Amino acid sequence: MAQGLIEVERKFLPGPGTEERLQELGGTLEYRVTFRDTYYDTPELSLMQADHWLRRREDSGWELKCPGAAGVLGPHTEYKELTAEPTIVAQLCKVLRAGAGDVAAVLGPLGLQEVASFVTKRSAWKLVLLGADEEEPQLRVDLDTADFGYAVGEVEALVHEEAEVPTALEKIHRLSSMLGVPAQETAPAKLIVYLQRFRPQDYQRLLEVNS
Ligand SMILES: [Cl-]
Ligand SMILES: [Cl-]
């Protein structure tokens, strides 16, 4: 189970020189892929309010991201990636305060409805660091373009235990600086931009309740 359940990440807005600097560091373009995700939430965006993200990826399956360090690390920084459907069901019941063995079965009972569906084109780069001669010596950089035109990058470390997260954060920040990402720069998740575009009243309601 070598990869790890915990995503540590930093989103950014790509520029013309991002891939070249990745290459010059020894990074490689591992693949280019296109994937369709459908996201689910209550009409109140209860999951999004709790920094939970539930999606079913075509030809891949369900995933629930939920914060690994809620209240300690800011949103869009660390997520446990839940893919075993019984764990997803348990965590959804927990967050939403509610006999489903699979996620499809729980949507009705929990009041979860489709809130977005869209396709992303991704260039997945990986950087093996120090020729692999260190702990967790691979960082991923995804360069995504959503079908609505939004371009977003993510520098990502996948680790196994919360105790690895501080070091992962440090390495992601250092790689981010080398790719030319301003320290203060933020970039919204694709789903948030989808809501801005196509469900602007939901996006406004989200801003209001999150404050
Ligand atoms: Cl397994
Ligand atoms: Cl995103």
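Here chain A follows Swiss-Prot, giving residues 1-98, 102-214 in order.
Header says: X-ray crystallography, 1.5 Å.
Cβ from N, Cα, C; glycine included.
What Swiss-Prot says about this protein:
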type	residues	note
BINDING	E7, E9, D145, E157, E159	Mg(2+) binding site
MUTAGEN	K11 to A	Mildly decreases enzyme activity
BINDING	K11, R55, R57, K65, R125, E157, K193	substrate binding site
MUTAGEN	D37 to A	Strongly decreases affinity for thiamine triphosphate and enzyme activity
MUTAGEN	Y39 to A	Strongly decreases affinity for thiamine triphosphate and enzyme activity
MUTAGEN	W53 to A	Strongly decreases affinity for thiamine triphosphate and enzyme activity
MUTAGEN	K65 to A	Strongly decreases enzyme activity. No effect on affinity for thiamine triphosphate
MUTAGEN	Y79 to A	Decreases enzyme activity
MUTAGEN	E81 to A	Mildly decreases enzyme activity
Whole-number Å value for how far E9 (Mg(2+) binding site) lies from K193 (substrate binding site) (Cα to Cα): 14
Unmodelled segment of 3 residues: Cα separation of flanking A98 and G102 in Å: 11
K65 (mutagenesis position) - helix vs strand vs coil (DSSP): strand
Whole-number Å value for how far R55 (substrate binding site) lies from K65 (mutagenesis position) (Cα to Cα): 9
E159 (Mg(2+) binding site), number of other Cβ atoms within 10 Å: 20
Same chain, 6+ residues apart, C-beta under 8 Å of the C-beta of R55 (substrate binding site), given in sequence order: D37, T38, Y39, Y40, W62, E63
